[PDB]
Amino acid sequence: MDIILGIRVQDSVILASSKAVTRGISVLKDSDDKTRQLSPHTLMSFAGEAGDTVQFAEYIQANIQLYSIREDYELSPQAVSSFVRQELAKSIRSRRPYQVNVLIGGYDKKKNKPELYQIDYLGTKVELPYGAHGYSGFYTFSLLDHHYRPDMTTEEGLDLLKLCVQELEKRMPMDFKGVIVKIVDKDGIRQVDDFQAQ
Amino acid sequence: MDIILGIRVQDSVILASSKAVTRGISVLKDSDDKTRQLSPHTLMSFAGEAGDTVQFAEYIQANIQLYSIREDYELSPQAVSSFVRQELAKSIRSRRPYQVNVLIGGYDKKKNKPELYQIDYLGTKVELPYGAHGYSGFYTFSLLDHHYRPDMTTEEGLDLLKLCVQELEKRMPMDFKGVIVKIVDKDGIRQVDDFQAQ
Amino acid sequence: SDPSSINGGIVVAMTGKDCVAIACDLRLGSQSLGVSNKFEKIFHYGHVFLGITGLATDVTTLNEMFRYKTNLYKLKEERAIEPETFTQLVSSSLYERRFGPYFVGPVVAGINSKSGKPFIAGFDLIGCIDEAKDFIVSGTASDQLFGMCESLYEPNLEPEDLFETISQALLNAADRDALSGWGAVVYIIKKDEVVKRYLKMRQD
Amino acid sequence: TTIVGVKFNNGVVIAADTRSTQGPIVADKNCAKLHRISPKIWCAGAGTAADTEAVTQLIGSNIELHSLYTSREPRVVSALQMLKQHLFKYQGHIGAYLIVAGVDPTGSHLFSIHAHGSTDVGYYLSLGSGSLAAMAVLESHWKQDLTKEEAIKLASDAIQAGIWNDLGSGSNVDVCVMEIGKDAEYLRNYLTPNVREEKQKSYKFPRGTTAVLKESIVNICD
Amino acid sequence: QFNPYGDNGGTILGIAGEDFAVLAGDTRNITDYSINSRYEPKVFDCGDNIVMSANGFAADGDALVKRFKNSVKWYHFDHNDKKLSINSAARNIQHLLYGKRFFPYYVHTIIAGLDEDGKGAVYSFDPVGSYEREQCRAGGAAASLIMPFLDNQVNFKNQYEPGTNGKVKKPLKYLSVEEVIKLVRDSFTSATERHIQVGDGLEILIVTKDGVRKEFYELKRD
Amino acid sequence: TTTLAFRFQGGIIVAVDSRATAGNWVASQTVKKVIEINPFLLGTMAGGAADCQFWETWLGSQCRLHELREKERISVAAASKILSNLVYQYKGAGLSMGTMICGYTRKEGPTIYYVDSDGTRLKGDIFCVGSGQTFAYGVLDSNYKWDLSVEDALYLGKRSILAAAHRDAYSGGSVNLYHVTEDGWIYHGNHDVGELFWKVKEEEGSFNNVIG
Amino acid sequence: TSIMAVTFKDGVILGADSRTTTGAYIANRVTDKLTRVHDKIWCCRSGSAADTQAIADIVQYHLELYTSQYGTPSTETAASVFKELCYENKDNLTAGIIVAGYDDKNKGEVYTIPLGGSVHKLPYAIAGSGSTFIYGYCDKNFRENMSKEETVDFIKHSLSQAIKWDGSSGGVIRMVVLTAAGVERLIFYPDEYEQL
Amino acid sequence: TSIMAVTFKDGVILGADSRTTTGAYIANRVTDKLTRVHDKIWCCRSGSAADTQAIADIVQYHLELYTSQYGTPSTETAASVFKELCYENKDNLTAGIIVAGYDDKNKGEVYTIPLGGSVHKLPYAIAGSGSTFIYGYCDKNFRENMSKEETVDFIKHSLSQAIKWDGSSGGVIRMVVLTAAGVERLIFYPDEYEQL
Amino acid sequence: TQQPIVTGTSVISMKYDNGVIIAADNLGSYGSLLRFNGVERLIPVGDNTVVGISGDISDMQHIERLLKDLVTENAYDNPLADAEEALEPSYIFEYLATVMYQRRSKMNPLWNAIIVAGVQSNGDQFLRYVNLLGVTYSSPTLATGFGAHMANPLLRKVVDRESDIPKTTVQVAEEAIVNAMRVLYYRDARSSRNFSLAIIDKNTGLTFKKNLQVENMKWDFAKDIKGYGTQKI
Ligand SMILES: *C(=O)[C@]1([C@@H](O)[C@@H]2C=CCCC2)NC(=O)[C@H](CCO)[C@]1(C)O
Ligand SMILES: *C(=O)[C@]1([C@@H](O)[C@@H]2C=CCCC2)NC(=O)[C@H](CCO)[C@]1(C)O
Ligand SMILES: *C(=O)[C@]1([C@@H](O)[C@@H]2C=CCCC2)NC(=O)[C@H](CCO)[C@]1(C)O
Ligand SMILES: *C(=O)[C@]1([C@@H](O)[C@@H]2C=CCCC2)NC(=O)[C@H](CCO)[C@]1(C)O
């Protein structure tokens, strides 16, 4: 599977996602952005089955944007994650389930706190300081369990992730072609265009 | 499978072999030398089943060294490859066959010409200007078919391989952790300790 | 899976007026991957020729085995082995591995040194002999070869004519077979001389 | 394949078609399914060709050696016993289905052996995919006390039923007659009802049609 | 368990001439090693100067041809008796086949006629609707035996100008209906010699600006 | 099969082989692997001939309906998603297709979308699909430059299919070339690999291993 | 197959149909399922034709060597040799054999060796696919110490019923009579037993 | 199971064993396999107990509604309703049913509906695993136009043989006599039929 | 999808100068058990057609019902039902063929092999086959199952091609068929000695013969055969 990582620091949530898209024997793309902005302060990363992955992401995106327009309001990260969990929990018992795992990082403007939600394809949701899907957790969780602190700055979070990615690049068999990193905070979502050598 | 490449230029044979050794979920080593010197002017690279790989290589090495002592002579590269082919051709119809593929690069001091032999685990031997095992050929043969010339210098050969390795590092899904390169010529076998950035 | 469809290749032999011809492609692949364009499938022991299609390792092994056996034969018999006798040696050698056969399709061609009579024969992987008077086909494009031969062939062709026929049979069969091609070689055989010609064909 | 055996007043006759197949392709349009075990004991084989040939020659070899050792003419029941015990031992893995017939000091005999080693005795028999077309004719025209000529005809007609109606059979009809007081007579291609019509055109190529890259003489002399 | 498919053998051939086109097919219908019929037409005149053959599983072939003829009928009903051009029939057939993409008509179908410029035309289809306009195409059992031949004798593949050192390809002069028929007949007599499913008879349908004509020739019955 | 498409200064180059095989049987050496969706859109075919041919032709019908409805040329993004979404509805049914949707619109410029029967839709600059893809990628990756000239680009594509036709048993026959400009695509001929190979060998010096 | 052996006043009679099938095809319609392993010790064969022949042939060989050394063997000894072969090779054999012999001291005796290789001595025995249909009939009509004529009749009627219902049984009905008087071969054609 | 229906001079008699097994265990040893679907139209059930009950129950329902509208149904009509159910649902049913009824115009009639759902009118019919053993016996002893006593005897002997050889058959033998005189229920215990 | 339970074996037939003949034995097998003996597998439709059925018997009975309905239905509002608008053999066949193919296409076949024999209104002979796969074909002779392997070869010795039909008389034809029925009784383990035969002649109409029997069988030579190789007594 692809690398999907997320960390919640003092005032933001950071998502790192691998850029490679491999189909069989070849790496078809090495600049894939496995993410969709659900609202100005909510970002979702995903990994899983070839077509289901984007179809699900865009489907959720469409629904959130529709809600935003109807209510002229932005749903809280918690509300968005529950909506997503329910969608997956329905899918798991349907004819052909969505085989998609997601990380939802959002900044709650009402509580003024960043939030990170991990939800697998079965509709299993949990809220965490940091999380991942697939084998990613196996290589990185020991590092995060060690260096993580609730008061970390965005800069400290980026340094911890960098460390995680390095461990992944050393011990993981597959070349995921680096990661795209995005920060979600009180001001929105921005992409760290400089992680190829930060 | 691992990367096993070989090219025969004007006055030498060059073998490039990946350094990674992956067991399951982890890359256990990234400095593995998948080669055995069979005699002063003959080198053999190999890839295949976990334990069979080295057991076969060392078994062949033992036999050639024994022959060298008994006859106080060094068998021609062609003679060594035929011996190896026969061993594999026996193995393929035995209780538990050696699942090993090899490239045999040697410099024939009598003919004063380098020679490259490709032999798969079935005992299928062929002599070539360049060859490989596994998926390696799929990514590199189009480059070799293009830039190869019988009069290439050792330096030109190394540049062509470098190109091949770069293509492999771009399109192949697995991280093989680079390659160790060795030259076989009238003076013996030496290792290019500088290919990590040649 | 099928040992006879891994490396690919074809061989075809024909009889003519006081002559015989045996031809083969030069490909050696690993399924879709082409590996060698110089893998000849024809060999000869004295004046007797043998072409082998099928699993490459067995093709190589069989040639080495027959070289070995025909050498000892010459040493004891004090004469080179003949087409008819060799054919019998091939058959019994293959049947000897009846329940663990070599995955090959052998083809014998030659002229009896004493009777001057042209001779060709084919075998299945376990030795069954097929002694045709016209032609014999073997390989991954054998259906195509049967098609070419059954139409193109006619009796008593002269060496120069048989050459054109055998070549057209080979070439057009190989171009309808994904695993055959990448070069071809034809052997025109007469009581006194043997000419070997490499053909020019597509390389895809 | 269509093979048959028919007893007549003073001997036995066996016949067979000449088609050999590899799946739906005809590998040999004129193979020989009639084998000799000894001078006067012939065999018709169906099933795996390499097997019928190999098994026929093996027992044939031992039968010859037995004959030399006993100073007696080989008997059909001996070839039968050696064949069945050999086939039984290989549990059917040697795909030989045979119709063994011949004359010896005790008279004329007709038997059939299946790959698994079981044998049968009868006045008329047939094996192979053409077996049913052939047997239909035998069950319709056989009668006791056939003359040699009648037997050849019946047998020959049985093979034809197979050539024409069975896709597994075709080409020609081979026959072998074994009469009690005479030499066995092998009639190769006793019938050839399937000659190919003249082709519509000649495909003889004008010399030079084929592109040649390199040419050379091959050394045959040591 | 129940298998909805079967294989009735047969081989069909379509060749497009410059201003004519032929669609031939043997008349033998089989099941395993038995002949169901020595004469069961497999190539049909579907009106509007279009001939069609769907070879493979006969029940499927019949259903398709029957559905297509009915398509031509309604084309007339719905488009003021307009003539269905060969290219339009081809596209229509693609949809007929693709309609059963998940429970295919187990056939290789080929239609022949003249395009809108009066030129000879042949179209061959996939069991699932993939199609291409082609010069000539053999379909069915012996397809692998015939195509190589045609590449050589119709498109002059691998044939060069004597003396040019294979530097000059033999010129593509085009064949007459008589020369084409010869190739067709030799193609089938050859296939009949090596394939057990090919034989009994050959029926050719020729299409010209004057309509559809039929010719018939016997093939070996073994 | 070997099909490729790449973006460059002069638009898009699309090159495909023309071989069709069922097992080891070469069903054809003259198959079309490029669908002319319409005068401005090209589609490549890899995998199932019927699936590609059928749905890509249908795609054209949908594109045409769009332009009649919106009185404006359809975007490559939108045309590709129509096929993508259709194919996704069938996910699991067994469709088999590896495809490249190519166009050049004023709004988007040269655009290529890889679309397969798994439902994957990827925008990119270089794509190769088929059993010969790895061979074409090798040639393409080492000679591709955004500033290639239309003449040189056309050759790169032709050469890349040649590399694949040579090594891949399932690729060959001939090469069909296309150039896609904002004003439409320009067909650039059918090149028999048989002849193309010897020519390229002599003129280029490559394929030194093959005796000519 | 339909085979049976019946002991009576003067000895014992063996009977059998003459059909061997390979699927729906009748490979042989005049088969002889009654096999001699000694002058007055015969057997009825069912199951594999190849297996039962090989077994019978070996038993005959054994009883011949037995005779050469110890004189004529008892029917029990013959059934024992059959058993040894069938039991010890149960994994590779499919043979249902009825052994029947005539001794002067013991008169007629019948031993049935079913699939597993067990032995069962009985007044009479039936076996073969066709026997399933005549269990009731045979059990109702068999009597001990019947005459040669009665016994031939019992067998003839029993087997005709077996042949009637069993597609695997057919052809002619063969019988072998074993008494002090010697060995007699009987055969009954369709036209006779079908209308019983 | 062993079941049979036999037509005779005065009508028809149905008979059956009373054993239902689940493997080697006898779940019920006093089972009643003779089921009424109308006053003088009964059936014999074999195969699935659940399937045959559901079928019978539905047939009874159908014949009751038939009677309400068109009066008493013919035995043939009853066999047809059974058939419709068995044929149309052949994939999900395992039912071997013998239908037997007494008409004044037609007297006794017997229809056997085997597994596939086909119908067969016969003078008498046998079914159930146990029937295989009495094919010969029944074919030799059945006669048309027998008396009530003879018919009861034929059935009693036939079934006792079936129960004898078939482990799936046993218990008591039940019979149902259908004549103009009405409906009579007969039962025979082991101690009686075992020593026949 | 299903599996046949009670089955009928071969159905053989051929056409002669003035009509067609068709026959089938009276057995209904149940696996290897020759269970039913009064089964008629020749179904006459009107007086110019006979449908011979092999395979599953419950399905055969179903086809019987379908056939009776066709007759009833064709009679409705049809004043020429017994004349110009009576059922032709070709109509009956196209109907069945249609049903057979629809049923295989729904993966629920009528497990049968059918042969429709008859004479068209213009006198032409009609003989066509259709089975559970919907497959159909015509030939001077036609047999199903076992008879395809053993009867066709015999019948074809009488009528090998079209030009042989006008040269064949009802006597020769009926003779060939009756002999074939005997051969089938000799080698087919699922055959019966009793059978029905029907002739549809453009002059004598439909003749339906019931309760025939294989006669003149050769079994005497069986007495001379003993052992399986070396046995002498
Ligand atoms: C007939 O038995 C058989 C023949 O090809 C061989 C050839 C030579 C001697 C033995 C008989 N054997 C087969 O396997 C074929 C049929 C396969 O279905 C064929 C042609 O019947
Ligand atoms: C290439 O993908 C392919 C071609 O036969 C088709 C033909 C026409 C248009 C789509 C491409 N597809 C296959 O399945 C073939 C290989 C099967 O092993 C082949 C030749 O690669
Ligand atoms: C009877 O048991 C059996 C006979 O063919 C053989 C023939 C000769 C001696 C042993 C008995 N055995 C079978 O396997 C046959 C049925 C095959 O379906 C048959 C007729 O039952
Ligand atoms: C008889 O067919 C059967 C009986 O248990 C049922 C019981 C009541 C009415 C229908 C017949 N069916 C079976 O499945 C039983 C055997 C299970 O191993 C038995 C006794 O044969």
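In order, the residues displayed for chain F correspond to 76-287 in Swiss-Prot numbering, which applies throughout.
The header says X-ray crystallography, 2.5 Å.
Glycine too: its Cβ is placed from the backbone N, Cα and C atoms.
If you take the C-beta of F:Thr76 (active site, nucleophile) and look for same-chain residues 6 or more apart in sequence within under 8 angstroms, you find F:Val91, F:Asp92, F:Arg94, F:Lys108, F:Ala121, F:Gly122, F:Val204, F:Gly205, F:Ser206, F:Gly207, F:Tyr245, F:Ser246. Sequence annotations record features per position, and here Swiss-Prot assigns active site, nucleophile to F:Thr76.
Marked as bortezomib binding site by Swiss-Prot: F:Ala124. Around the Cβ of F:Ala124 (bortezomib binding site), the same chain contributes F:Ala95, F:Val106, each under 8 angstroms and 6 or more positions distant in sequence.
Every protein chain shown contributes to the tally, and the Cβ of F:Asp126 (mutagenesis position) ends up with 24 other Cβ atoms within 10 Å. Under its mutagenesis entries, Swiss-Prot includes F:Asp126 to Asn with the note: In DOA3-1; decrease in activity.
Under the DSSP three-state reduction, F:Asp126 (mutagenesis position) is assigned to helix. DSSP classifies F:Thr76 (active site, nucleophile) as coil under the three-state reduction. Of F:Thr76, F:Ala124, F:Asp126, listed as recorded positions, none is near chain G by the criterion of a Cβ under 8 Å from one of its Cβ atoms.
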